[PDB]
Protein chains: 2
Amino acid sequence: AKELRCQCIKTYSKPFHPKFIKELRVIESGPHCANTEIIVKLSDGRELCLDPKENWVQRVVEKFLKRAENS
Amino acid sequence: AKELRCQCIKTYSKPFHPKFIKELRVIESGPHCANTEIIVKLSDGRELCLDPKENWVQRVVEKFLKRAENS
């Protein structure tokens, strides 16, 4: 219990399409973060962090849910 | 490329409250699963699988998003 950083320190400043998203990850404020961070994983086997502060993020992410649900 | 099982083979048949949920995980149909599975992680450091086929799942999960977003 000394110093803990959020799971996401930076974000992605480039809107994309869920076509590259295969796995979604959302972590609520934890003992390391006092806020909320929406993480994601690309099929290429990579992991990035999005900022819910951007409208395009709420969209590309919304589509992923509507796509994984309709599947 | 021989045999791959879905990330979630079983599900939870007991509705609960997002109060125990700290991290959410959603994996769309992959090379191992031809469908969609909503995984989740409890603060206790455990991981289970929910079935979007249940209405209470769409609710406790919906609250998590509305809670992590309002935070």
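By Swiss-Prot numbering, chain B shows 29-99, in order.
Cβ atoms here come from the backbone N, Cα and C positions, even for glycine.
For the recorded site, B:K91 (mutagenesis position), the DSSP three-state label reads helix. Of all the Cβ atoms in the protein chains shown, 13 others lie within 10 Å of the Cβ of B:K91 (mutagenesis position). Here Swiss-Prot notes a mutagenesis experiment, B:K91 to A, with the remark: Decreases heparin-binding activity. Impairs heparin-binding activity and leukocyte transendothelial migration; when associated with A-94 and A-95.
According to Swiss-Prot, the experimentally introduced change B:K94 to A is described as follows: Impairs heparin-binding activity and leukocyte transendothelial migration; when associated with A-91 and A-95. Around the Cβ of B:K94 (mutagenesis position), 11 further Cβ atoms fall within 10 Å across all displayed protein chains.
One mutagenesis experiment named in Swiss-Prot is B:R95 to A, and its note says Impairs heparin-binding activity and leukocyte transendothelial migration; when associated with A-91 and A-94. Counting only same-chain residues at least 6 apart in sequence, those with a Cβ under 8 Å from the Cβ of B:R95 (mutagenesis position) are B:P46.
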